[PDB]
Each structure stands twice: as C-alpha cells, then as structure tokens.
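Peer 1: The structure follows.
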Amino acid sequence: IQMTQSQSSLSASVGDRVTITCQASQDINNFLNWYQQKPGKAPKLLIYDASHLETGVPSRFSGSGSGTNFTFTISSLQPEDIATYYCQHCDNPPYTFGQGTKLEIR
Amino acid sequence: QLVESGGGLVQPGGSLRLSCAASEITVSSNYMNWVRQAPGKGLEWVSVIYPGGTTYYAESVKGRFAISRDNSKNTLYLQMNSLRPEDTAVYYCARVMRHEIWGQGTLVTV
Amino acid sequence: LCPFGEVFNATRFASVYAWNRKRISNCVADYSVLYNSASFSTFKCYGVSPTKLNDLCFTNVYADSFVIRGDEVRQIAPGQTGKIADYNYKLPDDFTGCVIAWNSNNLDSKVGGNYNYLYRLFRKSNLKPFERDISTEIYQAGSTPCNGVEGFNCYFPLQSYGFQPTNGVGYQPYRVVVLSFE
Ligand SMILES: *[C@@H]1O[C@H](CO)[C@@H](O)[C@H](O)[C@H]1NC(C)=O
C-alpha cells in the first residue's frame, strides 16, 4: 500500500472552490483520514473515514471518493486557510502517510 | 491535553527516555500513537500501543525503540536504543480511534 | 449420523462478539465429504494432520462459528495478535483442531449496507482462551463518571462492519467454523 498525491501545490483566489486528489495503491475500502497542518503548529484531524465530518470544522469542507481515488473539496476559500494537507491510511498497522499538498492564496 | 519533554542533543549511539504526560485522559485505556517528523519533510509513523498492551513499531525502525506506559503518574515513555545520525526529527504523542488530540511536540537532535 | 449438515447450512449465523458453540457426541464423523469440497477456501488444520482424522475417534468435539472480514481470517490461529484475536476470540497456544473458512458473498451480502454484524473494539484487558462476554455496558475513558450517558469520553464498545455487494475481495464477508477436539 503506497498512498500518493500527484499534485504538490495548488493556488486559487478567495471564495474559489478547490479540490485535492489522493490515490491509493491496491484497495482501501473506506479507510482514509484527511489531516491538516498549519505552519509551525500541531496537525489537527479534519475528516475521518473519508465521508464523516468532525465536530468543530465548518461544514464548507467536504470529502468524497472510494476504492482507489479520494477527493477533498473546499467550497469557499478563506484568507486564513494556508496550510498543508495529508491523507493517511488508518485501517490496520502499519499506517502510511502521504506526501502533502501546500495551499497558496493569491 | 498532553505535554512532551526531554528534547535536546545526544551523542550518536546514546539513549533517551521521552515523556508524554497526559491530563484528563487515562493512558491505560486508549490507543496511543507516537509519530515523528523530519525537519521540513512529511510525517512518518513510528509506534502504536494498544489498550491491552500489544505494541507495533514501524518497519524501518524495528528493534531499536521501546514504548511503555506508567499508571502511577499517568505517563507514556519511549526509550530509544542504538540511534544513528538521521534519527534526529520532531516526535509527537497523540490519541487515535476516537477524538484525536495531538500534543505540542519535542525536538531530538544528534 | 452426525449433525454436521446443520451447522454448515444453518440459516442464521451469530456475530463475533457473541459467538455460539455446540457440542457433538455419539456420531460417526465423515470428514471425507468435507475433505474434497471446493467451496472452502481456507482449510487449515493445527496439531493433527487432516488425513488421519478418519481413522481415530475422539470423545467430545466442539464447533464454533463466526462471520469475519477477509483480512482477519489469518488471525484465527495460535500465537497471533490483533483487533479480533485478542478482544473477541482467542485460541489456546496448544490448539489441536481445524479452522474451516469459506466465502459467503451471496447469503450475507446485503444490498445497500447490512450494519447488523458488530465486533468488539474497546476493552480493558486481554482475553483468556475460550472466553465470551456478551455484556455491553458503557465504556469510560477518564476519571469522570459516565453514569450510562453516551458522550465525550464515553463510547459504545462495539463497531458495525459495513458489508456491501460491491466491496473488494479483501473486505467481502467470510464465514468461519472452528472445530476443537478434546
Ligand atoms: C448445504 O446445502 C447444499 C445445497 O443442497 C448442499 O450441496 C450441501 O451438501 C449442504 N451442506 C452440508 C454440510 O450438508
């Protein structure tokens, strides 16, 4: 199992819709978590099991996909949302992280 | 909440006992995760300890570190033995499988 | 004649956290008919070679049944650890028996999600061999009393497999019958 993120940097404007794709080798049925990390802080969990939303994060963040490909969608971008995002396999040990995608505002 | 301590420099080949102190959370009743990060690079997995005492380590670092728990002080301890130069990285202590809460973080350098 | 035909074709199968067991005695075993069937995909035998089963006759035998995922079929074996072999069903290190496992992507493959089979996630200590616990009291995660109220640091100690019709081979349901010989 080798999780991969083909892209490494996506830029957009405030209020735009941004999508991120995470691919997985072999097959993980519905086991994947989306982690967010701000510069210089401790990462915080955003979405668990690729479809259910955590409590506290605004509803504008969403996740979808299944089988091989999964996607993370932001509807309205915000000026204070520059960070790095990771996708982690969390079914059974070992848990392999991804490469990470850094978001840039313009 | 959680807290890490024992960060610093150690000569190649040494050992250390990193401490993760937990408050409001019983360490003897939850899955615990130890995750390391290189400076500026992506996250990598290191270790996990189950509530029942079973423990799993990473494939590339198997047989050099040991995780344990103490109920008297409610703490998690990690003892690294036989380190190397690339072993330097920022480690963390987190809770998994319900309501992840990730602690501030310590730095270990050679 | 033995009642084997009943356990291998019964219309209902219990989940893994409340697995049932049966005792069989005073019958003529016929491991042969099950020694050539191609339906079974994992016919492992531990302690006793499978060929010499017919010749020797024992006193008391036990049969247990579960419904488990594709990955955890390997965990039903002595000296193994994991989320299932340690908190739901564990085998003694001196096991002498058989572990038949076959595929059930037709009878138990519910459409739109079953959410009827559940396995035990949270506990406090490991399990002694052949230990069953049907109790489902609320588990606590901190010093704060929980007084039977679900919420923060108060989790239901069960999880529901998600069996569906289009799942991959690794996650499709499997049915396991473990035979133990006294
Ligand atoms: C279960 O039913 C099928 C269908 O008739 C039959 O082929 C099979 O032999 C039965 N199993 C046993 C153990 O009798």
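Residues displayed in chain C correspond, in order, to Swiss-Prot positions 335-516.
Determination method: electron microscopy, 4.1 Å.
Cβ from N, Cα, C; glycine included.
In case it's useful when we look at the structure, here is the feature table from Swiss-Prot:
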type: MUTAGEN; residues: C:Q493 to N; note: Reduced host ACE2-binding affinity in vitro
type: VARIANT; residues: C:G339 to H; note: In strain: Omicron/BA.2.75, Omicron/XBB.1.5, Omicron/EG.5.1
type: VARIANT; residues: C:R346 to K; note: In strain: Mu/B.1.621
type: VARIANT; residues: C:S371 to F; note: In strain: Omicron/BA.2, Omicron/BA.2.12.1, Omicron/BA.2.75, Omicron/BA.4, Omicron/BA.5, Omicron/BQ.1.1, Omicron/XBB.1.5, Omicron/EG.5.1
type: VARIANT; residues: C:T376 to A; note: In strain: Omicron/BA.2, Omicron/BA.2.12.1, Omicron/BA.4, Omicron/BA.5, Omicron/BQ.1.1, Omicron/XBB.1.5, Omicron/EG.5.1
type: VARIANT; residues: C:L452 to R; note: In strain: Delta/B.1.617.2, Epsilon/B.1.427/B.1.429, Kappa/B.1.617.1, Lambda/C.37, 19B/501Y, Omicron/BA.4, Omicron/BA.5, Omicron/BQ.1.1; Contributes to cellular immunity evasion and increases infectivity
type: VARIANT; residues: C:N460 to K; note: In strain: Omicron/BA.2.75, Omicron/BQ.1.1, Omicron/XBB.1.5, Omicron/EG.5.1
type: VARIANT; residues: C:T478 to K; note: In strain: Delta/B.1.617.2, Omicron/BA.1, Omicron/BA.2, Omicron/BA.2.12.1, Omicron/BA.2.75, Omicron/BA.4, Omicron/BA.5, Omicron/BQ.1.1, Omicron/XBB.1.5, Omicron/EG.5.1
type: VARIANT; residues: C:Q493 to R; note: In strain: Omicron/BA.1, Omicron/BA.2, Omicron/BA.2.12.1
type: VARIANT; residues: C:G496 to S; note: In strain: Omicron/BA.1
type: VARIANT; residues: C:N501 to Y; note: In strain: Alpha/B.1.1.7, Beta/B.1.351, Gamma/P.1, Theta/P.3, Mu/B.1.621, 19B/501Y, Omicron/BA.1, Omicron/BA.2, Omicron/BA.2.12.1, Omicron/BA.2.75, Omicron/BA.4, Omicron/BA.5, Omicron/BQ.1.1, Omicron/XBB.1.5, Omicron/EG.5.1; May enhance affinity to human ACE2 receptor
type: VARIANT; residues: C:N501 to T; note: In strain: 19B/501T
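Please situate the listed features within the shown structure.
Peer 2: Within 10 Å of the C-beta atom of C:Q493 (mutagenesis position) sit 16 other C-beta atoms, taking all shown protein chains into account.
Remark: C:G339 (variant position) has no non-local neighbours by Cβ distance under 8 Å and separation of at least 6 in sequence.
For C:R346 (variant position), no same-chain residue 6+ apart in sequence has a C-beta under 8 angstroms from its C-beta.
Annotation note: C:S371 (variant position) sits in a coil segment as assigned by DSSP. Sequence-distant contacts (6 or more apart, same chain, Cβ under 8 Å) of C:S371 (variant position) do not exist in this structure.
The C-beta environment of C:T376 (variant position), restricted to residues of the same chain at least 6 apart in sequence and closer than 8 Å, consists of C:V407, C:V433, C:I434, C:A435, C:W436. C:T376 (variant position) carries a strand DSSP state (E or B).
In the three-state DSSP reading, C:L452 (variant position) counts as strand.
All protein chains shown were included, and the count of other CB atoms within 10 Å of the CB of C:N460 (variant position) stands at 15.
When other Cβ atoms within 10 Å of the Cβ of C:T478 (variant position) are tallied across all protein chains shown, the result is 11.
Secondary structure from DSSP puts C:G496 (variant position) in coil.
When other Cβ atoms within 10 Å of the Cβ of C:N501 (variant position) are tallied across all protein chains shown, the result is 19.
C:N501 (variant position) carries neither a helix nor a strand DSSP state and counts as coil.
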Peer 1: Compare the Cα of C:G496 (variant position) against each of the variant positions C:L452, C:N460, C:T478 and report the nearest.
Peer 2: C:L452
Peer 1: Ligand 1: which of the variant positions C:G339, C:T376, C:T478 have a Cβ closer than 6 angstroms to it?
Peer 2: C:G339
Peer 1: Measure the Cβ-based neighbour count of C:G496 (variant position), defined as the other Cβ atoms within 10 Å of its Cβ.
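Peer 2: Around the Cβ of C:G496 (variant position), 15 other Cβ atoms lie within 10 Å.
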Peer 1: Counting only residues 6+ apart in the same chain, whose Cβ is under 8 Å from the Cβ of C:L452 (variant position)?
Peer 2: C:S349, C:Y351, C:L492, C:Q493, C:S494, C:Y495
Peer 1: Can you give me the Cα-Cα distance between C:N501 (variant position) and C:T478 (variant position) in Å, rounded to a whole number?
Peer 2: 40
Peer 1: With a CB cutoff of 8 A to chain B, go through the recorded positions C:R346, C:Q493, C:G496 and name the hits, or write none.
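Peer 2: Listed recorded positions meeting the cut-off: none at all.
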